[PDB]
Amino acid sequence: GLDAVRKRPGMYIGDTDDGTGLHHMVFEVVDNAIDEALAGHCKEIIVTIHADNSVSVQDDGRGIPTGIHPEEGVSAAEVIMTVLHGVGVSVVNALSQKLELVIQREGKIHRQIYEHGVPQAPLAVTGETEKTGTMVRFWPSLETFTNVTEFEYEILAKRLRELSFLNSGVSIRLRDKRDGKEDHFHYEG
Ligand SMILES: CSc1nc(Cl)cc(Cl)n1
């Protein structure tokens, strides 16, 4: 359960004081965006540090499934976001004061807001779209993360570059809206 993640965050995300756990939050979501099933023949991932110190990861993959999970009684996307079972977005969700989820799948835009891993409403259709993919934007909880509270572009940049070489064909963009720095990592060897 998510309550166990909030009680002992160190266990699930790593060190919550030296900044390493804070940045693992980002990498955990990125890994899911990389591991996502392709929608077309390529994948693009866009990592954005927003000017309110939130991070969003978006991909152009298939989209997290939105249909009602027959056994759980809520959208499959909600199950993924709220259940423990390379640890999962549910952990990131658990340790985020807010998380926004936008899914584009089956011609429809779906949106859901969480607070400390608790959904504020059911996953809802907000409009129409010709695109597909997932967008997770999260604001880390400062009840969890102490001392180092701010994301560091360079740490993100260095890691995504390393990943780039391991994931040929995948376009990885990094954008910092605080000062306008950006990078593009795209290996095709
Ligand atoms: C784009 S962020 C992301 N996160 C998850 Cl949990 C799955 C997928 Cl398909 N993408």
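For chain A, we keep the numbers from Swiss-Prot: what you see runs 15-99, 117-220, in order.
If you're wondering, the header gives X-ray crystallography, 2.5 Å.
Each Cβ is built from the backbone N, Cα and C atoms, and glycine gets one as well.
For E42 (mutagenesis position), the same-chain residues 6+ apart in sequence whose C-beta sits under 8 angstroms from its C-beta are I27, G117, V118, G119, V120, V122, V123. As annotated by Swiss-Prot, active site, proton acceptor (ATPase activity) applies to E42.
The ADP binding site annotation in Swiss-Prot covers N46, and the record cites experimental evidence as its basis. A helical conformation is recorded for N46 (ADP binding site) in the three-state DSSP classification. Neighbour count (other Cβ atoms within 10 Å of the Cβ, all protein chains): 20 for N46 (ADP binding site).
Under the DSSP three-state reduction, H38 (mutagenesis position) is assigned to helix. According to Swiss-Prot, the mutagenesis experiment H38 to A carries the annotation: 0.2% supercoiling activity, 7% DNA-dependent ATPase activity, binds ATP normally, complements the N4177 ts mutant.
In Swiss-Prot, a mutagenesis experiment is listed as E42 to Q, annotated with the note No supercoiling or DNA-dependent ATPase activity, binds ATP normally, does not complement the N4177 ts mutant.
In Swiss-Prot, a published mutagenesis experiment is listed as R136 to C, H or S, annotated Resistance to coumarin antibiotics, decreased ATPase and DNA supercoiling. The number of other Cβ atoms within 10 Å of the Cβ belonging to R136 (mutagenesis position), over all protein chains shown, comes to 21.
DSSP gives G164 (mutagenesis position) a strand state. According to Swiss-Prot, the mutagenesis experiment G164 to V carries the following note: Resistance to coumarin antibiotics, decreased ATPase and DNA supercoiling.
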Using a 10 Å cut-off, grab the number of neighbouring Cβ atoms around the Cβ of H38 (mutagenesis position), all chains included. 21
If you measure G164 (mutagenesis position) to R136 (mutagenesis position) at Cα, how many Å is it? 7
From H38, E42, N46, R136, which recorded positions have a C-beta atom under 6 Å away from some atom of ligand 1? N46
